[PDB]
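Report on the structure given below.
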Amino acid sequence: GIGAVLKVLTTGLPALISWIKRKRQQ
């Protein structure tokens, strides 16, 4: 289904928030 597929390209990128924001807001 796409429910999540369209929710990945709308905020961050699934886990990116704990990937780059975790590496940038340190």
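The residues of chain A that appear here are 44-69 by Swiss-Prot count, in order.
Per the header: solution NMR.
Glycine too: its Cβ is placed from the backbone N, Cα and C atoms.
Under its mutagenesis entries, Swiss-Prot includes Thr53 to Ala with the note: In MelP5; increase in size of pores (10-12 monomers) that form at lower concentrations of the toxin; when associated with 65--A--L-69. Same-chain residues at least 6 positions away in sequence with a Cβ under 8 Å from that of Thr53 (mutagenesis position) are not found in this chain.
What Swiss-Prot says about the mutagenesis result for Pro57 to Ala is this: Loss of flexibility in the center of the helix, is twice as effective as melittin as a hemolytic agent but has very poor voltage-gated pore activity in planar bilayers and voltage-dependent ion conductionce is supported only at very high ionic strengths. Within the same chain, residues at least six positions away from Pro57 (mutagenesis position) with a Cβ under 8 Å of its Cβ are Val51. DSSP assigns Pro57 (mutagenesis position) to coil in the three-state reduction, outside any helix or strand.
Annotation of the natural variant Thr53 to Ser in Swiss-Prot: In melittin-S; the original residue is retained in the structure shown.
Take the CB of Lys64 (variant position) and look out to 10 A: across all protein chains shown you find 11 other CB atoms. Quoted from Swiss-Prot, the note on natural variant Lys64 to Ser is: In melittin-2; possibly an artifact.
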